[PDB]
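Trainee: Can you keep this structure in mind? I'll have questions shortly.
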Amino acid sequence: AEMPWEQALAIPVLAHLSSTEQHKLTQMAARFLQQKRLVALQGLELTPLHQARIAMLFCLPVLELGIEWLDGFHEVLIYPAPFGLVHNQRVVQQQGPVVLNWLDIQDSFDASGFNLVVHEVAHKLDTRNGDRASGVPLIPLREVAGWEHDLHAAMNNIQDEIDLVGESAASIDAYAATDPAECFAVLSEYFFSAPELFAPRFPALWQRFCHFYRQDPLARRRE
Ligand SMILES: [Cl-]
Ligand SMILES: [Cl-]
Ligand SMILES: [Zn+2]
């Protein structure tokens, strides 16, 4: 009968939401499931708990933006397992389904920095204008120059760290230095899953993300 929403919420990435935020996320996730299909492929079977959690992850980055920011897709295709040279090629080609895999979704529940759902949502936010993926989501025109400035500076800063300490030890996943679209998506993963690594390191860009997402995940870890 009922979806197991309360249980669904009990995962690390969602653990610091206020009770208000948890109830609002639950309503949006319920609406998500009304409006979009989660299509499990190749024999994968997703339980109501899994379905509920996946919906809530999709809704997290748009909690204060609204479900209409996810209008760029009708379906989500979920493979059991993973199959990013072709990934980024695909990214910069848009109404297509979001494509995920279950192994990476399960990792997306923890508070590690990695979140494939948030990553893919970020790409949809970047292209919501109908524009090609540029690492810049829908923001006022006067801010674009400054956004791109701060984004590209962060990308070079990530490359500098990779050159100094190596890929394995780098503070932000090295994939962020790939290109601006990937930088936005990877830093969006940190914004929600590991804000403590983002905010101190890129204060100007952090402020821009807070204002764009209308959320402050670091402050939320305070009460
Ligand atoms: Cl269940
Ligand atoms: Cl968090
Ligand atoms: Zn990507």
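Numbers in chain A come straight from Swiss-Prot, and the residues shown are 15-97, 108-117, 123-252, in order.
The header says X-ray crystallography, 2.0 Å.
The backbone N, Cα and C atoms fix where each Cβ goes, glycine too.
In Swiss-Prot, a mutagenesis experiment is listed as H111 to A, annotated with the note Slight decrease of peptidase activity. Annotation comment: Swiss-Prot describes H111, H148, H152, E211 as Zn(2+) binding site, evidence class experimental evidence.
What's the neighbourhood like for these features in this structure?
Mentor: Within 10 Å of the C-beta of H111 (mutagenesis position) there are 15 other C-beta atoms, taking all protein chains into account.
Annotation note: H152 (Zn(2+) binding site) sits in a helical segment as assigned by DSSP.
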Trainee: Which Cβ among the binding-site residues (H148, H152) has the fewest C-beta neighbours inside 10 Å?
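Mentor: Lowest Cβ count within 10 Å among the binding-site residues (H148, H152) is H148.
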Trainee: In angstrom units, rounded to an integer, how far apart are the Cα atoms of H111 (mutagenesis position) and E211 (Zn(2+) binding site)?
Mentor: 10
Trainee: Whose Cβ lies within 8 Å of the mean position of the Cβ atoms of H111, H148, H152, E211, the Zn(2+) site, other than those residues?
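Mentor: Those within range, site residues removed, are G108, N112, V115, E149, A151, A210, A214, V215.
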